[PDB]
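This report concerns only the one structure given below.
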Amino acid sequence: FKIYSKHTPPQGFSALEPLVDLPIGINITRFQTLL
Amino acid sequence: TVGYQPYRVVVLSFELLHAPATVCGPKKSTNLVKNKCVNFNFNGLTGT
């Protein structure tokens, strides 16, 4: 399971860097967010 | 105060292919060399 992130100070162009891969192996269908 | 007195026992079982490979031996790595043709297996890159 891989994540990519970036931070900037939505028009224009930018490029996303990775942070980490977790060798988890989970069947995934839902990504309930938190407020 | 041999065959009857207590002996501790630990049994190991490794799984495979259920989850990605995670637990295993160390990476026996050594020094590198400058300016000479070396056959180097570079953490998965096997070039010369």
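Numbers in chain B come straight from Swiss-Prot, and the residues shown are 500, 503-549, in order.
The way this entry was determined, per its header, is electron microscopy, 3.8 Å.
Every residue, even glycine, has its Cβ placed from backbone N, Cα and C.
Quoted from Swiss-Prot, the note attached to the natural variant B:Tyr505 to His states: In strain: Omicron/BA.1, Omicron/BA.2, Omicron/BA.2.12.1, Omicron/BA.2.75, Omicron/BA.4, Omicron/BA.5, Omicron/BQ.1.1, Omicron/XBB.1.5, Omicron/EG.5.1. The Cβ of B:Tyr505 (variant position) has no same-chain neighbour under 8 Å that is 6 or more residues away in sequence.
Under the heading of mutagenesis, Swiss-Prot lists B:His519 to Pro and annotates it as follows: Increased resistance to human covalescent sera neutralization. Listed in sequence order, the same-chain residues six or more apart from B:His519 (mutagenesis position) with CB atoms under 8 A from its CB number zero; the list is none.
Looking at Swiss-Prot, the entry for natural variant B:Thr547 to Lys says: In strain: Omicron/BA.1. Annotation for B:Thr547 (variant position): same-chain Cβ neighbours under 8 Å, separated by at least 6 residues, are B:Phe541.
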